[PDB]
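One structure is given here, and the rest of the page talks about it.
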Amino acid sequence: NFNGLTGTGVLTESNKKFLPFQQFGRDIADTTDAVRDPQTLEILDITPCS
Amino acid sequence: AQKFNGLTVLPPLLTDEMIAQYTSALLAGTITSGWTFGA
Amino acid sequence: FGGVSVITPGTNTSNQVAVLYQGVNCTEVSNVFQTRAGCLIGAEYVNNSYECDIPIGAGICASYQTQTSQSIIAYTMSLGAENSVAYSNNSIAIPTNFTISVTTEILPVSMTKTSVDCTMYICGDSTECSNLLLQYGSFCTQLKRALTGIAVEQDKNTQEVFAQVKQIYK
Amino acid sequence: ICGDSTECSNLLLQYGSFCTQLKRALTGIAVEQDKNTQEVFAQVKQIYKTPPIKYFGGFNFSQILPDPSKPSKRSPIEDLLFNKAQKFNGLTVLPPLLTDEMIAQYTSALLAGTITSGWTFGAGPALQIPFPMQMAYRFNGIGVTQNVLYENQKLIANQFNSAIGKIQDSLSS
Amino acid sequence: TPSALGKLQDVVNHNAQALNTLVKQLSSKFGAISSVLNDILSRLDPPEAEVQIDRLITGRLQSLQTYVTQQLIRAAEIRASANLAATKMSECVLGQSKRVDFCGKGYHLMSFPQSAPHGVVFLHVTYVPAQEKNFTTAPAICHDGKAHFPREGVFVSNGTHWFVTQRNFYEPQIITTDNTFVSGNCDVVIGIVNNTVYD
Amino acid sequence: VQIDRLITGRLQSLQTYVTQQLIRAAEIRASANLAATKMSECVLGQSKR
Amino acid sequence: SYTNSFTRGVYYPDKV
């Protein structure tokens, strides 16, 4: 539940370059696939569950 | 894994290696036998 | 009323385009030429005949050709070169040479075997949604059976197209 | 779906991309029909023409060859077969890519190739060959020797003309 | 030419477009307040939810049935193409097909099947004649008291003499009794010439 | 409430029409392939079938 | 006076 982003999945470590103002991520099919931790400025990758 | 909804993509039974082997066998039969290997 | 069709010769080539108003007599709104398919605005009709590059309609074809500066021209497609084979009661043509030509033919065999989750695509993580989906009938079983049949059909196609020999030759 | 109401379109935009799928399916059907018309009739590379002297061994092809009297350049049989602003509510019938004149020219080229060349125009260059010598070799493909034709060419031409006439008679009756 | 693989890329593009349209169909409300089921279940009452979610369930079931119908039609088309390809392979690779235009444009000689993504490619070896020449022909020749017809060939003439050549390759050979056969005399064939057949 | 039922019915009718057109187009494609093969085998040559 | 805005005036619509 990262700052309103309510979703389930496998949070992994991705080498994605996020802009300073960009917080959320998405893809072609309009699905959240990357989030930013509001505590430490790291890059996460929400992936669908198994 | 790019499904997001459960629409799984089933992999084919015969892989690319098996199709390549089948094509190589067909080519070897066409070269050595020509038409008698198919009848 | 009608339909707008924009003729594009390729963004890599140039940017000049032509619009086609299918079903307009050029009276309800640049070169203007009334075709049998619509009002083609943005191309000029050349009296010459070439191969059909972009199918316009009713024989009209467009292409990006140099002015005999380049521009989209409209013309009547040519069905091929004219050859008057001389027929005579005592004349025959026998070839003296030959050219072995290997041609290609692309034919599909199978598609991607897909199988959707009928209880997961329609209803997500909602137990209340499944209780109502179970009442709408047995459409999920029919769709799953259809997808399984499609997968087995693609497998059978891959087996019958390639696996025609009994032994593997080397 | 929506005649003249924009409120109806505002709701149609909410139902999803159904109109896009239907338009894509219709465009695919149109392209498929065009490809069928191209692959059926346009099988030759060049358009062949029949010589002015139409003495093809004794076989009268006047009923299948294009007639110059009609402004459509079609044969009597084709003229008999063809004798037996288009918007209503949004449905529009698109005109075919190849017109009737182009299909008639394709059929005339195929007939000229079948008469002058027979079968060599479809497997390479158009090789001229007399029509009796063509029938003598076509008979050799079914078992009958070629001398039967060179002995009964008159009867065979008479039967061919009678069959061509009876075809049109049955199509009319 | 990258556009040579037309159908192989077309089927993949159609499948990808169908999957994308089926996935994006979950972000459209088919007559509901929203598309998220959790929002409908946590922003309304039970009795109205049984309609606000039945609308979405009906829309999604109809979309899935449409997808399945399109998949069935495309699978029928792919089955037709696969049967055509299997017949093509069995007639051109496993044998010497005589069907015109079947194993490529021209006289079929060979065909080599190759693997392709979701398809098969055939390298049809075709025999295409070239460099044709116009010769004087005749239906048959007339001997002293009988006629002779070409057994396997065609009676051609270079202008002065007469020779029998093949129907697909020019090979001037003398007209002997080993390549002709007698049938009748010179009174019924129109166009017969007076030539001497060697014995 | 009523315009939703109207648009749903009209969309269902149009989808049924498109499905019937797709089936008929598949049948016409099969017939056209048969006709093209028949022309290429009977006109361009002497088929022994 | 007046000028022409060729291809400028584009911003990020959302924060994604």
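Residue numbering for chain E follows Swiss-Prot, covering 941-1139 in order.
According to its header, this structure was worked out by electron microscopy, 3.1 Å.
Using the three backbone atoms N, Cα and C, a Cβ is placed for every residue, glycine included.
Every protein chain shown contributes to the tally, and the Cβ of E:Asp950 (variant position) ends up with 12 other Cβ atoms within 10 Å. What Swiss-Prot says about the natural variant E:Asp950 to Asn is this: In strain: Delta/B.1.617.2, Mu/B.1.621.
The 10 Å shell around the Cβ of E:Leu981 (variant position) contains 16 further Cβ atoms across the protein chains shown. Listed in Swiss-Prot as a natural variant, E:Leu981 to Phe is described as follows: In strain: Omicron/BA.1.
Just so you know, the Cβ of E:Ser982 (variant position) picks up 9 other Cβ atoms within 10 Å once every protein chain is counted. For the natural variant E:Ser982 to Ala, Swiss-Prot gives this note: In strain: Alpha/B.1.1.7. The structure shown keeps the original residue.
In the three-state DSSP assignment, the secondary structure recorded for E:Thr1027 (variant position) is helix. Quoted from Swiss-Prot, the note on natural variant E:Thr1027 to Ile is: In strain: Gamma/P.1.
Within the same chain, no residue at least six positions away from E:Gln1071 (variant position) has a Cβ under 8 Å of its Cβ. DSSP classifies E:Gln1071 (variant position) as strand under the three-state reduction. Quoted from Swiss-Prot, the note on natural variant E:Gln1071 to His is: In strain: Kappa/B.1.617.1.
Of all the Cβ atoms in the protein chains shown, 10 others lie within 10 Å of the Cβ of E:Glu1092 (variant position). Swiss-Prot gives this note for the natural variant E:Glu1092 to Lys: In strain: Theta/P.3.
Around the Cβ of E:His1101 (variant position), the same chain contributes no residue under 8 angstroms that is 6 or more positions distant in sequence. DSSP classifies E:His1101 (variant position) as coil under the three-state reduction. Quoted from Swiss-Prot, the note on natural variant E:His1101 to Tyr is: In strain: Theta/P.3.
The note that Swiss-Prot attaches to the natural variant E:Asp1118 to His is: In strain: Alpha/B.1.1.7. Around E:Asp1118 (variant position), no same-chain residue at least 6 positions away in sequence has a Cβ under 8 Å from its Cβ.
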Note to self: Neighbour count, 10 Å Cβ-Cβ cut-off, for E:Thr1027 (variant position): what number do you get?
What the structure shows: 14
Checklist line | By Cα-Cα distance, the member of variant positions E:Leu981, E:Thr1027, E:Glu1092 nearest E:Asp950 (variant position) | finding: E:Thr1027
Notebook entry, point to check: For chain G, which of the variant positions E:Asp950, E:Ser982, E:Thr1027, E:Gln1071, E:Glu1092, E:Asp1118 fall under 8 Å by Cβ?
Noted result: none
Next item on the list: Give me the Cα-Cα distance between E:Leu981 (variant position) and E:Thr1027 (variant position), rounded to a whole Å.
Entry: 56
